[PDB]
Protein chains: 2
Amino acid sequence: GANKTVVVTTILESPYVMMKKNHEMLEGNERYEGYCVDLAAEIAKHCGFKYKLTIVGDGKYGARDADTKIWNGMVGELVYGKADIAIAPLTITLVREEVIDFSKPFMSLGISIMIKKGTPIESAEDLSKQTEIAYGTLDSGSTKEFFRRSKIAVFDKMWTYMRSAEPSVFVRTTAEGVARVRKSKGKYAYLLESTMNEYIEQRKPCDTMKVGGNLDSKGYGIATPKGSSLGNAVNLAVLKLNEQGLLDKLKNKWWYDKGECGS
Amino acid sequence: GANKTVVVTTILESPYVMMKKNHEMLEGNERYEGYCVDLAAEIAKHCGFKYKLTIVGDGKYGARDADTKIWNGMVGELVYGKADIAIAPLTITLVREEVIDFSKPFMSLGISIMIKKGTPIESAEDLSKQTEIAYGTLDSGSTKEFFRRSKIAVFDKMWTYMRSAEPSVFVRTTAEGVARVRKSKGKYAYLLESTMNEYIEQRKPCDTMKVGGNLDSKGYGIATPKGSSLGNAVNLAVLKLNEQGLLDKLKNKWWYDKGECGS
Ligand SMILES: O=C(O)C1=NO[C@H]2CN[C@H](C(=O)O)[C@@H]12
Ligand SMILES: O=C(O)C1=NO[C@H]2CN[C@H](C(=O)O)[C@@H]12
Ligand SMILES: [Li+]
Ligand SMILES: [Li+]
């Protein structure tokens with residue numbers, strides 16, 4: 001049939017997609033900025049489609065409710081036919097891969113530790129061997145799952161603590177985790193993806209730090225409905241853009257050129 | 001039809017696949033050891049197949065001859081029907097993705113610099129601004145292509161030098177590049193994947209070093225013939241093994257537990 005505008009679903013997560021400060025004055029795709037806004041433009045160019053950016057209606061990434069079996073978030077919008085492509089920091093996982101198609105990674109990352117500067121923690125082992133400093137993860141996401149699935153003693157000890165800690169150590173969003181680190185006076189550490197951690201470390205008030213190495217190695221992928229004809233071209237575009245350096249150019253633009261914490 | 005033993009193609013590249021020292025005394029899959037030997041066993045277990053490891057007949061990874069348009073190496077064995085799956089450090093690239101199916105990455109990596117210890121080079125920029133120390137890449141591979149495709153001034157300067165340097169700065173294999181670093185008295189530096197670089201740094205005679213950060217971010221994938229029914233299960237197995245920590249366990253086993261250069 002005739003071509004139609006492609007509906008892109010994405011999520012407000014800095015610096016991937018942000019409302020421009022003057023968005024009330026703008027319309028359409030021009031309302032948004034960030035790494036994934038720039039990536040969407042490049043993918044559309046390299047696949048030859050016109051597109052409309054939309055923010056996922058429920059504000060969520062995508063998980064399946066254990067009781068109703070309904071997918072929420074961006075994954076749900078793809079699964080149920082409400083969007084054509086998701087361009088966001090959507091971690092490639094087994095459970096999602098079974099229901100949607102993913103490009104090869106456009107960004108690589110791993111689980112990492114965020115502290116308020118001066119917190120006496122250098123490693124996951126340090127967290128696991130003390131109790132004064134609480135620590136947790138995003139409540140719905142791949143970081144929590146790493147701990148749930150681990151057979152490594154340190155990470156098992158961490159999961160046993162986190163899963164039962166009161167008050168809850170799990171947070172609703174990255175912004176909530178960061179705020180909790182910043183406001184808990186060194187008594188909360190946040191486990192999150194290295195990409196977000198490294199971004200926040202270069203944001204005012206410049207009071208957080210990434211500590212230690214990454215605990216694993218994963219990727220973000222562009223997602224399409226399973227079997228969608230768009231997936232092949234999107235995947236080729238990701239590889240081509242990576243090979244020509246464009247993805248690293250965008251990362252440097254949004255993480256470091258725009259850093260607020262010095263050079 | 002009835003199930004058949006799956007033919008796995010792989011390549012002798014340390015520590016991914018190596019002949020055991022006593023291989024003359026062994027038969028079948030037991031002749032080989034390494035990260036990809038262990039990974040093949042896990043993939044076969046998690047997909048429910050029996051398999052035979054084979055070493056690619058021509059000893060090559062996979063590139064297309066510009067004149068005959070014939071694919072060589074492991075990619076060729078898949079394309080032309082001589083093997084069912086390739087389990088090796090095969091970098092996921094646009095040109096290969098067009099002709100074979102790739103799992104999501106089982107290992108993440110980037111281009112890196114190897115020096116003989118004491119060479120006065122800390123970065124790619126350092127290499128690009130001098131001439132006494134020659135430098136190059138594997139003659140057929142993704143590292144060379146990064147330089148060919150770059151628009152970054154430093155990397156463009158490096159490519160302009162490498163492509164015309166005499167004698168050739170390009171090497172046949174990783175082992176040749178390492179030997180050239182080790183034997184050139186500080187006057188050759190080798191650009192190679194971080195995975196190989198980090199392995200060699202922990203091998204006797206402990207005379208090489210990785211310097212600087214990685215220049216890009218890429219992945220190794222398990223490859224199957226395009227459209228092969230095996231690809232779906234293989235990809236799920238990679239994600240599942242990553243999520244449960246097995247891939248990192250194997251990396252640590254083969255890179256660092258077995259390191260020869262101290263603790
Ligand atoms: O689990 C985490 O640490 C996460 N942080 O941000 C979200 C984006 N990637 C993960 C996902 O896709 O589930 C989520
Ligand atoms: O290009 C390089 O630096 C490479 N080193 O080892 C080879 C394995 N991965 C790359 C490929 O698949 O072409 C090759
Ligand atoms: Li999928
Ligand atoms: Li492919």
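Start at 1 and count along the chain as shown; that gives each residue its number.
The backbone N, Cα and C atoms fix where each Cβ goes, and this holds for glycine too.
Residues or ranges marked as L-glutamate binding site in Swiss-Prot (evidence: experimental evidence): B:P89, B:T91, B:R96, B:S142, B:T143, B:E193. Here B:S142 (L-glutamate binding site) comes close to B:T91, B:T93, B:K218: these same-chain residues lie at least six apart in sequence, with C-beta atoms under 8 angstroms from its C-beta. For the recorded site, B:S142 (L-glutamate binding site), the DSSP three-state label reads helix.
Under a cutoff of 8 A between CB atoms, and with a sequence separation of 6+ in the same chain, B:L94 (mutagenesis position) has no neighbours. According to Swiss-Prot, the mutagenesis experiment B:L94 to Y (Swiss-Prot position 504) carries the following note: Promotes dimerization. Strongly reduced desensitization.
Counting every protein chain shown, the number of other Cβ atoms lying within 10 Å of the Cβ of B:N242 (mutagenesis position) is 23. For the mutagenesis experiment B:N242 to D (Swiss-Prot position 775), the note given by Swiss-Prot reads: Increases rate of desensitization.
Proximity to chain A, taken as a Cβ less than 8 Å from one of its Cβ atoms, holds for B:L94 among the recorded positions B:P89, B:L94, B:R96, B:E193. If you compare every pair of Cα atoms in B:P89, B:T91, B:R96, B:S142, B:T143, B:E193, the residues listed for L-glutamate, the longest distance is 18 angstrom. Sequence-distant contacts (6 or more apart, same chain, Cβ under 8 Å) of B:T143 (L-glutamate binding site) comprise B:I111, B:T137, B:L191, B:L192, B:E193.
According to its DSSP assignment, B:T91 (L-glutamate binding site) is in a strand.
Within 8 Å of the centroid defined by the CB atoms of B:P89, B:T91, B:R96, B:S142, B:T143, B:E193, the record's L-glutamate site, lie the Cβ atoms of B:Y61, B:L90, B:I92, B:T93, B:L109, B:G141, B:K218, B:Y220, excluding the listed residues themselves.
Of the recorded residues, B:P89 (L-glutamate binding site) and B:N242 (mutagenesis position) place their C-alpha atoms 16 Å from one another.
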